[PDB]
Protein chains: 2
Amino acid sequence: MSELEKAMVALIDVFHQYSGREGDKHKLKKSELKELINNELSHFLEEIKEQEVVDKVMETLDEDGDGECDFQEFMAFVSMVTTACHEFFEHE
Amino acid sequence: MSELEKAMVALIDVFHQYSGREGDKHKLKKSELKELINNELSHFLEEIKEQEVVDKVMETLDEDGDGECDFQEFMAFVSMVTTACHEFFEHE
């Protein structure tokens with residue numbers, strides 16, 4: 001019944017879901033990760049002030065596009081992008 | 001209407017709330033951060049296999065206990081701890 005719990009804990013669910021799709025149940029794919037952000041989230045993205053944060057995770061993302069991601073990797077990857085844009089509390 | 005959106009985006013809300021408590025509205029406090037994790041989350045914690053992940057963020061947390069945290073800092077800090085415990089998809 002809290003914010004970080006229902007929300008943060010909900011993230012742990014996405015991995016059990018998206019990753020629970022195919023046989024694997026503890027490893028994602030650089031493509032399902034880049035898609036996880038530009039698909040599930042993709043909404044408050046406008047100019048992206050942290051071009052280095054999104055270009056850093058998006059770079060390693062398009063750099064391999066041939067391996068799989070982990071749970072701590074797709075986790076620290078979804079947070080950096082959700083914090084890239086400077087305006088995150090102002091949606092007028 | 002997605003998992004990463006309602007969840008991940010919900011996190012951006014916690015900062016606008018917990019931090020929106022006092023005058024500041026874009027900076028948390030090492031104490032409200034450590035409390036943000038052990039207060040809002042605190043639930044699926046059992047043995048914590050990543051004693052280094054929780055001891056790493058919990059160390060810098062109890063190391064300063066005198067400054068304030070940012071939004072990308074409290075963000076990458078809440079993800080590392082929610083991924084510290086190895087068992088995150090098995091709650092029997």
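Don't overthink the numbers, they just go from 1 along the chain as shown.
Per the header: solution NMR.
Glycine is no exception: its Cβ is also placed from the backbone N, Cα and C atoms.
Annotation comment: Swiss-Prot describes A:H16, A:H26, A:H86, A:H91 as Zn(2+) binding site. Annotated Ca(2+) 2 binding site per Swiss-Prot: A:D62, A:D64, A:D66, A:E68, A:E73, in sequence order. The feature domain 'EF-hand 1' is assigned by Swiss-Prot to A:13-48, with a curator's inference given as support. Feature annotation from Swiss-Prot assigns domain 'EF-hand 2' to A:49-84. As a published mutagenesis entry, A:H16 to A appears in Swiss-Prot alongside the note: Decreased zinc-binding. One entry in Swiss-Prot concerns the mutagenesis experiment A:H26 to A. Its note says: Decreased zinc-binding. Under the heading of mutagenesis, Swiss-Prot lists A:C69 to A and annotates it as follows: Does not affect zinc-binding. Quoted from Swiss-Prot, the note on the mutagenesis of A:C85 to A is: Decreased zinc-binding.
Sequence features, as recorded in Swiss-Prot, placed on the structure.
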| residue | record | DSSP (3 states) |
| --- | --- | --- |
| A:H16 | mutagenesis position | helix |
| A:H26 | mutagenesis position | coil |
| A:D62 | Ca(2+) 2 binding site | helix |
| A:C69 | mutagenesis position | strand |
| A:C85 | mutagenesis position | coil |
| A:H91 | Zn(2+) binding site | coil |
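With a 10 A radius on its CB, A:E68 (Ca(2+) 2 binding site) counts 17 other CB atoms from all the protein chains. Filtering the recorded positions A:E68, A:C85, A:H91 for a Cβ under 8 angstroms from any Cβ of chain B leaves an empty list. Cβ packing within 10 Å was compared across the binding-site residues A:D62, A:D64, A:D66, A:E73, and the lowest neighbour count falls to A:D66. Cβ neighbour count within 10 Å across all protein chains ranks A:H86 highest among the binding-site residues A:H86, A:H91.
The highest number of surrounding Cβ atoms within 10 Å, among the mutagenesis positions A:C69, A:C85, is found at A:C69. Here the C-alpha separation of A:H26 (mutagenesis position) and A:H16 (mutagenesis position) works out to 7 Å.
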